[PDB]
There are 2 protein chains.
Amino acid sequence: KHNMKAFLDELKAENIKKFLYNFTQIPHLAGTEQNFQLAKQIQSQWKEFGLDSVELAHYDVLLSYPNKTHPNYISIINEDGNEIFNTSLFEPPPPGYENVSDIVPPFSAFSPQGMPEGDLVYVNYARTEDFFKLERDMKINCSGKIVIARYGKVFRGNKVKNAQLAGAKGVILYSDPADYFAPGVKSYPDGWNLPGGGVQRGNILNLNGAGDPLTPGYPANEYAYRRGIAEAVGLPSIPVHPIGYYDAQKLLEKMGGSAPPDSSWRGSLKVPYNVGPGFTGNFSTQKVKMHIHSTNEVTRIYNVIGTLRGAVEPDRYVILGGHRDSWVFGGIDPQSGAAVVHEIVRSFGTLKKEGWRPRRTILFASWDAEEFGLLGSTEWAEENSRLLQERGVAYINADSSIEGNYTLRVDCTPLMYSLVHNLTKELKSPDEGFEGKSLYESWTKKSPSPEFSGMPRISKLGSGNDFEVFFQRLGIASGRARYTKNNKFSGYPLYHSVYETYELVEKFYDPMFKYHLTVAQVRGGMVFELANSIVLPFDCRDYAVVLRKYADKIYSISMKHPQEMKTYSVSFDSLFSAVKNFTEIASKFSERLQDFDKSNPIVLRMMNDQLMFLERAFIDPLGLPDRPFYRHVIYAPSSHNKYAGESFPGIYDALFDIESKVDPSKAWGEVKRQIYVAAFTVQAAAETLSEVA
Amino acid sequence: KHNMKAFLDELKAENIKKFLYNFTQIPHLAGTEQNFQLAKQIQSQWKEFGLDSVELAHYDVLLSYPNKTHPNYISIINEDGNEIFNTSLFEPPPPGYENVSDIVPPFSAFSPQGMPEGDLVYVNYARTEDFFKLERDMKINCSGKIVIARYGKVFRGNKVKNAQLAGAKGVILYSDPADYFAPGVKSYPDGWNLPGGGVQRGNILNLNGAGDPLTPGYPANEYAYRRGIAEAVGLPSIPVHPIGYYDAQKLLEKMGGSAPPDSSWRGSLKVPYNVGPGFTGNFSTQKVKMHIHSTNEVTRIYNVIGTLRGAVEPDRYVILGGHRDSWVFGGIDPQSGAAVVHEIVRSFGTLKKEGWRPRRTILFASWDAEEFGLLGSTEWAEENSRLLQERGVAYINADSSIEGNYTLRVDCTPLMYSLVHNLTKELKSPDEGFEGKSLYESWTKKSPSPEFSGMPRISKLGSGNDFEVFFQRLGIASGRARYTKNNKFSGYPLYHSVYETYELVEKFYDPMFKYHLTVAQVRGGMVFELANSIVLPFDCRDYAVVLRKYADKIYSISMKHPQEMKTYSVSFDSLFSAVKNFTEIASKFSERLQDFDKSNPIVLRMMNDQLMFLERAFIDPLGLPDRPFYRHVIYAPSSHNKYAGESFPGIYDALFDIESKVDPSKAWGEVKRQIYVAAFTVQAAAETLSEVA
Ligand SMILES: *[C@@H]1O[C@H](CO)[C@@H](O[C@@H]2O[C@H](CO)[C@@H](O[C@@H]3O[C@H](CO[C@H]4O[C@H](CO)[C@@H](O)[C@H](O)[C@@H]4O)[C@@H](O)[C@H](O[C@H]4O[C@H](CO)[C@@H](O)[C@H](O)[C@@H]4O)[C@@H]3O)[C@H](O)[C@H]2NC(C)=O)[C@H](O)[C@H]1NC(C)=O
Ligand SMILES: *[C@@H]1O[C@H](CO)[C@@H](O[C@@H]2O[C@H](CO)[C@@H](O[C@@H]3O[C@H](CO[C@H]4O[C@H](CO)[C@@H](O)[C@H](O)[C@@H]4O)[C@@H](O)[C@H](O[C@H]4O[C@H](CO)[C@@H](O)[C@H](O)[C@@H]4O)[C@@H]3O)[C@H](O)[C@H]2NC(C)=O)[C@H](O)[C@H]1NC(C)=O
Ligand SMILES: *[C@@H]1O[C@H](CO)[C@@H](O[C@@H]2O[C@H](CO)[C@@H](O[C@@H]3O[C@H](CO)[C@@H](O)[C@H](O)[C@@H]3O)[C@H](O)[C@H]2NC(C)=O)[C@H](O)[C@H]1NC(C)=O
Ligand SMILES: *[C@@H]1O[C@H](CO)[C@@H](O[C@@H]2O[C@H](CO)[C@@H](O[C@@H]3O[C@H](CO)[C@@H](O)[C@H](O)[C@@H]3O)[C@H](O)[C@H]2NC(C)=O)[C@H](O)[C@H]1NC(C)=O
Ligand SMILES: *[C@@H]1O[C@H](CO)[C@@H](O[C@@H]2O[C@H](CO)[C@@H](O)[C@H](O)[C@H]2NC(C)=O)[C@H](O)[C@H]1NC(C)=O
Ligand SMILES: *[C@@H]1O[C@H](CO)[C@@H](O[C@@H]2O[C@H](CO)[C@@H](O)[C@H](O)[C@H]2NC(C)=O)[C@H](O)[C@H]1NC(C)=O
Ligand SMILES: *[C@@H]1O[C@H](CO)[C@@H](O[C@@H]2O[C@H](CO)[C@@H](O)[C@H](O)[C@H]2NC(C)=O)[C@H](O)[C@H]1NC(C)=O
Ligand SMILES: *[C@@H]1O[C@H](CO)[C@@H](O[C@@H]2O[C@H](CO)[C@@H](O)[C@H](O)[C@H]2NC(C)=O)[C@H](O)[C@H]1NC(C)=O
Ligand SMILES: CC(C)C[C@H](NC(=O)O[C@@H](CCC(=O)O)C(=O)O)C(=O)O
Ligand SMILES: CC(C)C[C@H](NC(=O)O[C@@H](CCC(=O)O)C(=O)O)C(=O)O
Ligand SMILES: *[C@@H]1O[C@H](CO)[C@@H](O)[C@H](O)[C@H]1NC(C)=O
Ligand SMILES: *[C@@H]1O[C@H](CO)[C@@H](O)[C@H](O)[C@H]1NC(C)=O
Ligand SMILES: *[C@@H]1O[C@H](CO)[C@@H](O)[C@H](O)[C@H]1NC(C)=O
Ligand SMILES: *[C@@H]1O[C@H](CO)[C@@H](O)[C@H](O)[C@H]1NC(C)=O
Ligand SMILES: *[C@@H]1O[C@H](CO)[C@@H](O)[C@H](O)[C@H]1NC(C)=O
Ligand SMILES: *[C@@H]1O[C@H](CO)[C@@H](O)[C@H](O)[C@H]1NC(C)=O
Ligand SMILES: [Ca+2]
Ligand SMILES: [Ca+2]
Ligand SMILES: [Cl-]
Ligand SMILES: [Cl-]
Ligand SMILES: [Zn+2]
Ligand SMILES: [Zn+2]
Ligand SMILES: [Zn+2]
Ligand SMILES: [Zn+2]
C-alpha cells in the first residue's frame, strides 16, 4: 500500500550520495550561468520524477561580487606608504580542484568600496556586549578606527552593524582557531578543520526580513520600481573583508594599547589579543589599509517551484524548500540539503506514478540567492503572499542536512513538537550504539530537554535561512531538522570556504550517507504527515506551554528593575491572563478535535482551518518597532544576532539595556505598550480556537 | 417554506415605525447613560427575537463634550473689547421637546480649547481647490486669520485640515441656505428645511481609519496602553465651532477686502460674500473672537453584537451593522437605520423559531460612537481582526435608511453588483407611478448608470460610516443602500440638528414607512443571499470591468502631463496588463464556477474561499503612504473628502497637483512606484482566482 512507510522505504542513502556528487562539481554562485544551468537541470529532473508542474520563478535582485581585475585585500602600510604585508588574494584550492574556474575569492557581500587606512582595535566577537565592555568599561573609542573581529557566536551582519554604530571606519573579520579548529583533528584535506589559508565568505546585510534591498514589500519582477542605492535596505556604510588565521596572526601580532580584559577575549593564536588602538611602540607609525572594490549589481536569480497537486485539499499547501546557490562548491551548504530534497521529490514521485496523491498540495522549492540575504524565497513569498497566507499549512526548510554527526537538531514552531516526537519514535536511529533503537531514543539521550525529563531539546526558530519570510513575516508554521555536533551559531569549521566539498562530506562527515538518509526521513516524514493527516498534525496545547515559559522569562527580566516597575506601574498581569486563557481555550479545542463528529468534513475543515490559522494569529500587521517585516509577536530574530530566536521580542527589546536610557518614563512606557500588544495578540490567537459562533 | 420570500414577507412597515418611535424619544449621545440603556434594551430584544447569543462589547475611547457650565460661543468684539454680538448657546428646541434634558448644544467634537481673536477670511467650502483659489490666484494669506467656511461638498474634518495647513487660527463652520434650504419648502416644524437657528453638529477629526485616537491598531480594552494627547491620531490643532445661518449672516454682513472670485463662492444670504480679510472700513477695528471650552475625555462605549449561528458554515460570517449613537434624537441618523436592523433581526428570528438557520453565520451589530469617528465598529474590528479576515464574507452597513424619498441609492464593491441587480428585480417599487413595477425598474429609470444603458448607478464606497474598517482596512466585501434625493455629501437639511426627529420622518419623509420597508428588503435580502446562497453571490467579472474603467481614468489624469511622462519614462503598460490578465482569469474562474462538480463540497468551498478572499487580495499590508489603515489598493477615501471614494488612490494622490512639486524627478518616481504597486496588486488578486494547484 501507499502510506508513510512506503514513502520512507523508497528513500535511499545511495541516491542522496549520487545527487550530492552531481551538485558539487563546480561552483553554483547566485546570479551565475552555472547556477542557472543547475536550476534547469533540477526543473527537468523534477518533471521526470513525476511532479505535476515544475516552473522557474525569476527575479532581478541586488547582488554583490568582487571586481575580477581589481582584487580586494588588506595591507599593513609603513609611514612612507609602503605596503609591507598583504593578505591573500584567494584560498589555496583543494586537491584536484586547483584548475576549477570561477571560484569566487573570499569577500564580504555588499561591502561598499573604499580604501580606509587607520589604527586597529580588536573587538572580540563584535557582539553588543563586546562593544559595551570596550566603550563603557575600558573607555576605548572606536571612532575612526578599523575594527578587527573574530567570526563566531552571532551573525556577521550584526558585528558590522555594531562596528558601524561604534563609529568604525572599516571592519576586518577573521576565523580564529579557537572557534574553527577542533583540537586533535587535522586541517582539510586530511580532516575537517579550517586551514590557516581558509576564509569564510558571507553577506553582511541587516535586512530584517526585507528581501531584495531595492524592492522591500513587493517582488522584484520585470516592472518593479527600485529604490536608489542610497535608500536601499540593510547595506553597510563601511568597508568589510574576511581573512584566514595565517593573515589574522600578522595583523594581530603587533597590536598594542590595552591588554584583553579577560580570557573570554583571547582566541588560540600565539598573540596577546591586545585591544589597541594601534600597534606597540616600534610599529606605532604603521597603519592598516583596506582595499575593497566589490560592486553591487542587479542580477537575475531563479527559483525552481515544483507542485504535487492534492487529491482532496489542493488549495492547502505544504512546502518543502531549501536553497541551491552556494558560495563555492556547497558540499555541505546547501547541497547536502538539496540532495535530500531531490531524493524526497523522487520518492513522492514514485508513489505518484503508482496512482497515489497526497491529501493536500505539496510545493517543492529550490531557492536562489539564499546566501545573499534569503532573496529568492523572500521575493517569491512577496509575489505569492495572498496565496500563502490563505492556503499555507506549513513550511519545512531544507538547507544543510549535516553540520556534525553527533545527534539530531530540530528547530520549529511549538505546533510541530508532537508531530516531531511521534515521527522520531517511528524512525530508526543511525547512531553507533543505538542499533535497533529509535531516533527519538538516541536524540533524547544525546540532546536532553533542559525543562522536561525523557524529552529531547527542540529550539526556537531564529533566522539566517529561508523559512524567515514564511514564519516571521507570514505566520506559516515552520520547522527545520539536521544532524548536528555536540556554539551552533558559528558554523562548522569549513563553513562558506572553498574546502566545503563532496570529499569533505564523503570522507569525514557521513561516509555511508546514513545521517543524510535519517534527515531525509525526518524532513520527508514531516512533509508526508502535514500533507496527509486527516486532521492537521498540530497540537495547540504545546503553544500554551511555551507561552507560559516565555511569559515567566520576560517577567523575570523586567523584575531586575523593581523600583521602576513600582514607579511606572509596570504590570505583566494582562500577559499572564492572556496565557492562562490561551491554555484553557486550547484545552477545550483539543477536546472538540478529539470528539467532533468525524464524519463531518465541514467541522473537520473548520477545525483544520483553526489549526492552520493559529500560527497566523500571532502576526501583527503593524510589525515590530522599526522592523516591519518581522510581524510575529511571539518570535523574532534577535536584534543582536539574526541567527538566534528571541521570544516576546517587542518586550525584550523595550527592556534591553533600559537602565541606560536617558528618559526612563518614556522607556518604561514603551515596555508597557509592548506588554499590551503581546497580551492582546495572545488573547486574540486564543480566541481563534474558541467555538466559531 | 423557509426561503428568501418568507424572510421578506415577514418584514412590516408598521414594525419599523414603532421601533423608530421607540428609539427617538430622548437623545442617545455616545458615552451617555441614555445610550447605555438603549444598548441594554436592544440586547434584551434581540435575545427575545431569537438570536443564539447577544453580548455587549465595550471599549474606553476618547470622546469630546462641551463644558456644561462654560458654553462655547463666538463674538464680534469692538476695539474696547466689548462683545457686541454673540452667537446662540443652543438651537431652539422643536415643539413638544422644549423640556427634554441633555440635548447637547451645537459644537465641533474634538475641537481644542482656546479663545482666538482675529480677522475673518471667507473660504467658501474650505475645499483644497478653494484654498488654491485664495492663495494662488487671489493672493490672500490665511495665516493668523479666523476662517469662516460653509458646510457642504466635503467632510468637515477635511475643511479643518485644509484651514489648519493654510495657517488659520480658528475655523467657523455654518450652514448656508444655498446648501441646506430647498426652495419652496418650509422650515421645521412645518417642512423639512433647516431654520436659521438650526446647527449641524459633527466631529472634525482626520483619523484616516485609525479608530480611537489613543489606541491606533489595537482595541481600547481594559489594559490598553494609550498614547498621550500630544501623540493622539487626528486631532485638530485650532478651535472650531459650528453656527446657523442667522448667526452667520451677522458675521458675514460686515466682511470687506476682496469680492468673491465668482458666483460659485456666493451662497443665498443677503450678504456680498466678500473674502476679506476683515470687515469694511467702518468696522475695520472690530474683531471676531471664539470661546471654546470643550474637553476630550476617555469614556466607555458599548456595541451590541448578536449572533445567528450558521447550520453548515458557522465559521463564515455575514455582518449587518449600523450605529445606535446619535447627536440628539437621531430621527434619521441613525435610528431610521437601526429600526430597519431591528425589524430584520425580528424577521430572521421568526424563521429561526420555526426551525430554520442560515447556511452561514449572521452577525448583527449595533455600533456605538460612530458619530465620534467610527469608534465602536473600528475598535471591535481591531479586537476581532483575525476572525474577520479569515472568516468574513461580507459587511452590509445600516445607517440612515432615508436621506430623501426619490429613489434607491446603493454604494458597494463591484463583487455585489450582480447580487444587487438580481435582488432589486424581485422587489416591488414603492414609488408613485411604478405600482406593480420592480424596484430595479424605478431605480434604473430615476438613477441611470452614466456608462451602461438599462442599468442603475451604483457608487463607490467612500467613507464616513462604519463599513470603513471592514472594507478599507480588512478587505471584506461591503455594501450600503438607502433611499435618497434626486450634492450627496452635504447631508439633508436637518442633518445632525436637534430638528431630526421622529416627526420629521413620519410627517415629511416617509409617512407610510414604505421607503423604510423597501430599504429593509434590500439590506435584509442582501444579507439573506450572502448568508444562504450555496455559491457566494459575488461576480468577479464585474471587478474586471471596473478595474479597466479605473485604469483608463488614472491613465487619463497622467496624460495631462505628456512631456513629463516622456522624460521620466512613466508607463501604465504594467497596470493595463494586470487588468487584462484579471479579466481573462476571472472569465475562466466564472466558467469553472458554473461547471465544477456541484456534488463536491470541497471544490465548492475552495471556490467559495476564492470568492471570499478576492476582496481580501486587494489589501496591501503596508497601507497607503502615511495612511497605514487604508490598505485597499483599489479604493480609499479621498484625501480631499473622506466621504468620497477614490479609485487607485495611491497613484491618484501621487499625481495630484504634481505640476506644483519642486522636485519633478522625485514626484514622477513616486507615480511610477504607485503604478508598480497597483499593477502588482491587481495581478496578485487575479492569481487568487487561478486554479489552486
Ligand atoms: C481572559 O479571559 C477572561 C474571560 O474569562 C477575560 O475576563 C474579562 O476581563 C475583563 C477585563 O478585566 C472584564 O471587563 C470588565 O467588564 C465589566 C462588565 O462585564 C460584564 O458585561 C460585559 C459586556 O460589557 C460582559 O462581557 C461580561 O460577561 C460581564 O457581564 C466592567 O464593568 C468592568 O469595568 C469596571 O471595572 C474596571 C476594573 O475595576 C474599571 O476599570 C472600570 O472603570 C469599570 O468600573 C470591566 O471592564 C470582563 O467582564 C471579563 N469577561 C468575562 C469574565 O467574561 C480576560 O479579559 C481575559 N484576558 C485577556 C488578557 O483578555
Ligand atoms: C499578464 O500575464 C502574462 C502571462 O500570460 C504575464 O506574462 C509574463 O510577462 C513577463 C514580463 O513581461 C515575462 O517575463 C519574461 O520571462 C522571460 C523568460 O520566460 C520564460 O521562462 C519563465 C521562467 O523563468 C517562464 O515562466 C515563461 O513561461 C517562459 O518560458 C525572460 O527571458 C524575459 O526577460 C528578458 O526580456 C526582458 C524584456 O525585454 C529583459 O528586461 C530581460 O533582461 C530579459 O532579456 C522576461 O522576464 C513572462 O515570460 C511572461 N509569462 C508568461 C508569458 O507566461 C504578464 O507578466 C502579466 N502581467 C502582469 C502585470 O503581471
Ligand atoms: C502523537 O501520538 C500520540 C499517541 O498516539 C497522539 O495522541 C493520541 O491521539 C489519539 C487520537 O486523537 C487519542 O485517542 C483518542 O482517545 C480518546 C479517549 O481518551 C477518544 O475519545 C478518541 O476517540 C480517541 O480514541 C489519544 O488519547 C492520544 N494520546 C495521548 C494524547 O496521549 C497524538 O495525537 C500524536 N500527535 C500528533 C498526531 O500530532
Ligand atoms: C443574477 O441572475 C442571473 C440570471 O439568472 C444569474 O446568471 C445565471 O446564472 C445561472 C446559474 O449559474 C446560469 O445557468 C447556467 O447556464 C449554463 C449554460 O449557459 C450551464 O452550463 C449551467 O449548468 C447553468 O445552468 C446562467 O447562464 C446565468 N445567466 C447569465 C449570466 O445571464 C447570475 O448568476 C445572478 N447573479 C448572482 C447570483 O450573483
Ligand atoms: C548531473 O546529472 C545530470 C542528470 O543526469 C547530468 O545532466 C545530463 O547529462 C547528459 C550527458 O551529458 C545529457 O545527455 C543530459 O541532457 C543531461 N540531463 C539533464 C541536464 O537533465 C549532468 O551531466 C550531471 N553533472 C555532473 C557534474 O556530473
Ligand atoms: C602588496 O601589494 C601592493 C599592490 O600590488 C604592492 O605595492 C605595489 O608594488 C608595485 C610593483 O612593485 C608598484 O609599482 C606599486 O606602486 C605598488 N602599489 C601600491 C598600491 O603600493 C606591494 O609590493 C605588496 N607588498 C608585499 C609585501 O608583497
Ligand atoms: C421602548 O420599548 C421598550 C421595549 O418594549 C420599552 O422598555 C420596556 O418598558 C416596560 C415598561 O416600562 C418594562 O416593563 C420593560 O422592562 C422594558 N423592556 C426592555 C427595556 O426590554 C421602553 O419603555 C420603550 N421606550 C419608549 C421611549 O417608548
Ligand atoms: C455676550 O456675552 C458676553 C459674556 O457673557 C457678555 O459680556 C459680559 O457681560 C457681563 C454682564 O453684563 C460682564 O460682567 C462681563 O464682564 C462680560 N464678559 C465678557 C467676556 O465680555 C456680553 O454682554 C454679550 N453681548 C451681547 C451683545 O449680548
Ligand atoms: C551555519 C548557520 C549558523 C547559518 C546557516 N545560514 C547561512 O549561512 O545563511 C547565510 C545567509 C543568511 C541571511 O542572510 O539571513 C549566512 O548566514 O551567511 C544555516 O542556517 O545553516
Ligand atoms: C450624510 C452623509 C454625507 C454622512 C453620514 N455619516 C456621518 O454623519 O458620519 C459622521 C461620522 C463620520 C466619520 O467620522 O468618519 C459624520 O459624517 O460626521 C452618512 O454616511 O450617512
Ligand atoms: C573593476 O576594476 C577595473 C580595473 O581596475 C575597472 O576597469 C572597472 O571599472 C571595474 N569593474 C567594475 C564592474 O566596476
Ligand atoms: C570618540 O572620538 C570622536 C572623534 O575624535 C569624538 O567626536 C567622540 O566624541 C568620541 N566619543 C567618546 C564617547 O569619547
Ligand atoms: C564523525 O563521528 C566521530 C565519532 O564520534 C567523530 O569523532 C568525528 O569527529 C565525526 N566527524 C565530524 C565531522 O564531526
Ligand atoms: C468647565 O468650566 C467650569 C466653570 O467655568 C470649571 O469649573 C471646570 O473646570 C470645567 N469642567 C471641565 C470638565 O473641564
Ligand atoms: C503669510 O503670513 C505669515 C505671517 O505674517 C508669513 O510668515 C508668511 O510668509 C505668509 N505667507 C505667504 C505665502 O505670503
Ligand atoms: C417626498 O416626496 C415628494 C414627491 O416628489 C416631494 O415633493 C417631497 O419633497 C418629498 N420629501 C422629502 C423630504 O424629500
Ligand atoms: Ca522585494
Ligand atoms: Ca484602537
Ligand atoms: Cl535547514
Ligand atoms: Cl448606510
Ligand atoms: Zn545555506
Ligand atoms: Zn550558507
Ligand atoms: Zn449615522
Ligand atoms: Zn451622523
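We're sticking with Swiss-Prot numbering for chain B, so the shown stretch reads 55-540, 544-750, in order.
For this deposited structure, the header notes the method as X-ray crystallography, 1.6 Å.
Cβ from N, Cα, C; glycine included.
What Swiss-Prot notes for the published mutagenesis of B:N76 to A is this: Loss of glycosylation. Reduces enzyme activity. The Cβ of B:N76 (mutagenesis position) lies under 8 Å from the Cβ of no residue that is in the same chain and 6 or more residues away along the sequence.
B:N121 to A appears in Swiss-Prot as a published mutagenesis result, with the remark: Loss of glycosylation. Severely reduced enzyme activity. All protein chains shown were included, and the count of other CB atoms within 10 Å of the CB of B:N121 (mutagenesis position) stands at 13. When secondary structure is read from DSSP and collapsed to three states, B:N121 (mutagenesis position) falls in the coil class.
Long-range Cβ proximity for B:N140 (mutagenesis position), meaning a same-chain Cβ under 8 A and a gap of 6 or more residues, is found for B:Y127, B:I128, B:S129. The annotation that Swiss-Prot gives for the mutagenesis experiment B:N140 to A reads: Loss of glycosylation. Severely reduced enzyme activity.
Under 8 Å, Cβ to Cβ, and six or more positions away along its own chain, B:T269 (Ca(2+) binding site) finds B:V115, B:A278, B:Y279, B:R280, B:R281, B:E433, B:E436. The Ca(2+) binding site annotation in Swiss-Prot covers B:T269, B:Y272, B:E433, B:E436.
A simple way to gauge crowding: the CB of B:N336 (mutagenesis position) has 9 other CB atoms within 10 angstroms, across all the protein chains here. For the mutagenesis of B:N336 to A, Swiss-Prot gives this note: Loss of glycosylation. Reduces enzyme activity. The structure shown keeps the original residue.
B:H377 to A, G or Q appears in Swiss-Prot as a mutagenesis experiment; the accompanying note says: Complete loss of activity. In this structure, B:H377 (mutagenesis position) is part of a beta strand by DSSP. For B:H377 (mutagenesis position), the number of other Cβ atoms no farther than 10 Å from its own Cβ, over all displayed protein chains, is 32.
Taken from Swiss-Prot, the feature Zn(2+) 1 binding site covers B:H377, B:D387, B:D453, and the record attributes it to experimental evidence.
Taking a C-beta cut-off of under 8 Å and a sequence gap of six or more, B:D387 (mutagenesis position) has these contacts in its own chain: B:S380, B:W381, B:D453, B:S454, B:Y552, B:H553, B:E557. What Swiss-Prot says about the mutagenesis result for B:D387 to N is this: No effect on enzyme activity.
Residues or ranges marked as Zn(2+) 2 binding site in Swiss-Prot (evidence: experimental evidence): B:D387, B:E425, B:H553.
Quoted from Swiss-Prot, the note on mutagenesis experiment B:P388 to A is: No effect on enzyme activity. Taking Cβ-Cβ distances under 8 Å and a sequence separation of 6 or more, the neighbours of B:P388 (mutagenesis position) in its chain are B:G376, B:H377, B:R378, B:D379, B:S380, B:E424, B:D453, B:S454.
When secondary structure is read from DSSP and collapsed to three states, B:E424 (mutagenesis position) falls in the helix class. The note that Swiss-Prot attaches to the published mutagenesis B:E424 to Q is: Reduces enzyme activity.
Around B:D666 (active site, charge relay system), a 10 Å sphere centred on its CB holds 20 further CB atoms from the protein chains shown. As annotated by Swiss-Prot, active site, charge relay system applies to B:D666 (among others), with the evidence given as sequence analysis.
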Checklist entry - Between B:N540 and B:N544 there is a gap of 3 missing residues, so what is the CA distance across it in angstrom, to the nearest whole number? => result 9
Next on the checklist: Running a distance check here. Ligand 18 versus the recorded positions B:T269, B:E424, B:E433: which have CB less than 6 Å from one of its atoms?
Outcome noted: B:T269, B:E433
Next on the checklist: Which recorded positions from the set B:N76, B:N140, B:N336, B:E424, B:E425, B:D666 have a C-beta atom lying less than 6 Å away from ligand 7?
Outcome noted: B:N76
Checklist entry - Of the recorded positions B:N121, B:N140, B:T269, B:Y272, B:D387, B:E424, which ones put their CB under 6 Å from ligand 14? => result B:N121
Checklist entry - Can you tell me how far the Cα of B:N121 (mutagenesis position) sits from the Cα of B:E425 (Zn(2+) 2 binding site), in Å? => result 19
Checklist entry - CB neighbours of B:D453 (Zn(2+) 1 binding site) within 10 A? => result 25
Checklist entry - What is the Cβ neighbour count of B:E436 (Ca(2+) binding site) at a 10 Å cut-off, with all protein chains included? => result 26
Item to check | Cβ under 8 Å to chain A, applied to recorded positions B:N121, B:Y272, B:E425 | outcome: B:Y272
Item to check | In the chain carrying B:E425 (Zn(2+) 2 binding site), residues 6 or more apart in sequence that have Cβ under 8 angstroms from it | outcome: B:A84, B:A163, B:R255, B:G256, B:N257, B:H377, B:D379, B:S380, B:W381
Checklist entry - Under a three-state reduction of DSSP output, how is B:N336 (mutagenesis position) classified: helix, strand, or coil? => result helix
Next on the checklist: Using Cβ atoms only, which residues of the same chain lie under 8 Å from B:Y272 (Ca(2+) binding site) while being at least 6 residues apart in sequence?
Outcome noted: B:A278, B:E436
